[PDB]
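These notes are about the structure you will find just below.
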Amino acid sequence: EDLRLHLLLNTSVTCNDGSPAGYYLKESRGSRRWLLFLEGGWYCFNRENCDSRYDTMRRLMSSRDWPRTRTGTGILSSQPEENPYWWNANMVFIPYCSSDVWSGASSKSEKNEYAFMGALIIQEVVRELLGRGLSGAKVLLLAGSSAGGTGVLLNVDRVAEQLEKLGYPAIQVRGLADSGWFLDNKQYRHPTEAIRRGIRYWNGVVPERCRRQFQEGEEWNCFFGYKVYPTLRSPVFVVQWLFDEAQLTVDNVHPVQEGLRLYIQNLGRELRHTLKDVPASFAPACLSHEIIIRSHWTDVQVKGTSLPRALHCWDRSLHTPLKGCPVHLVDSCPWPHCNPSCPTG
Ligand SMILES: OCc1cn(-c2ccc(Cl)c(C(F)(F)F)c2)nn1
Ligand SMILES: *[C@@H]1O[C@H](CO)[C@@H](O)[C@H](O)[C@H]1NC(C)=O
């Protein structure tokens, strides 16, 4: 229980229900590395389905019941045994309480039952951390899982621009997007519509270069990794199971026959294709969901390299490829669990 809760001092930056947003922090006095992690957990895109989420997922919509501390796990652990990559970093966990894939910039008001302020929560956390040590940082890694992974892609360049404009051009902003790289593909039995309605309901914002390509009405495109990633300037490491459970869910996939076998194999092939030109990526051939804040995140390997090792090699590459220190690790085998190191479940 080593990360301590701080509610935002700017109380106009709120969770869905108007309660203040916040962050959990464990400082590491010696370190100039900062890890800011965006929690995930789907989203809601109209009054009805947000009302339902408020009944049974209220911690994702409100800070009123948050605990005063959280234990850092996986990449947020301070133990080198659990976190070979960044155990000595300053650790920040940002709870997801905006239900907007971290894209929203809209307040609760007479016109809005809910506030959707995810993009502003990130900006405010960064602003308040600069007075707590972030001003002395050399690397700010914006990480995230699930909706938080997509949130990394939507916000990493805005964090970089924010620090540049505040007068901190020496902080290197990087992104780590875990399980947030989705395909706008055809369902197996009859995602783009959800995001389309979400953006209007949230007043959602997307990165500028991507917005300029797709333009008004088509900004939903920028929520899909393979479309937004080529527009980004900050270095982004992409972690994505080839057969992500959430992708299969939105594809309406739940003794597998030929049609479904071909569907699943084509999904893995398409995911692999979208990662071909992503130099820093870790994509195992597993049916699973999220990775980087679980305690046993060290166990999975691609081509004999673990994710903590891949991320360390990424660090080195950002100091020609490195001998025995790869950063591009995408499985080529075509079926869930053809990789023996996949999570057991
Ligand atoms: O916790 C599971 C989960 C999945 N998602 C998510 C994020 C972005 C997109 Cl773009 C999509 C989809 F389905 F639209 F592709 C889903 N968010 N949280
Ligand atoms: C507080 O947040 C709002 C955005 O919701 C912003 O307009 C305002 O300037 C902030 N001001 C502070 C913290 O001084």
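First residue shown is number 1, and so on along the chain.
Determined via X-ray crystallography, 1.7 Å.
Note: Cβ is positioned from N, Cα and C throughout, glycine not excepted.
Per Swiss-Prot, the features are as follows:
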type     : residues                                : note
MUTAGEN  : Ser146 to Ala (Swiss-Prot position 232) : Abolishes enzyme activity. Unable to mediate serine depalmitoleoylation of WNT proteins
ACT_SITE : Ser146                                  : active site, charge relay system
ACT_SITE : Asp244                                  : active site, charge relay system
ACT_SITE : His289                                  : active site, charge relay system
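One thing to note is that 10 residues go unmodelled from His190 to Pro191, and the Cα atoms at each side are 11 Å apart. Among the recorded positions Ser146, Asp244, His289, the residues whose Cβ lies under 6 Å from any atom of ligand 1 are, in sequence order, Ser146. Counting only same-chain residues at least 6 apart in sequence, those with a Cβ under 8 Å from the Cβ of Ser146 (mutagenesis position) are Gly40, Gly41, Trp42, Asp178, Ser179, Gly180, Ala246, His289, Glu290.
With 4 residues left out of the model between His254 and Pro255, the distance spanned by their C-alpha atoms equals 12 Å. In three-state terms derived from DSSP, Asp244 (active site, charge relay system) belongs to an extended strand segment. Sequence-distant contacts (6 or more apart, same chain, Cβ under 8 Å) of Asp244 (active site, charge relay system) comprise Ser179, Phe182, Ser288, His289. Two residues, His319 and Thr320, bracket 7 residues absent from the model, and the distance between their Cα atoms is 12 angstrom.
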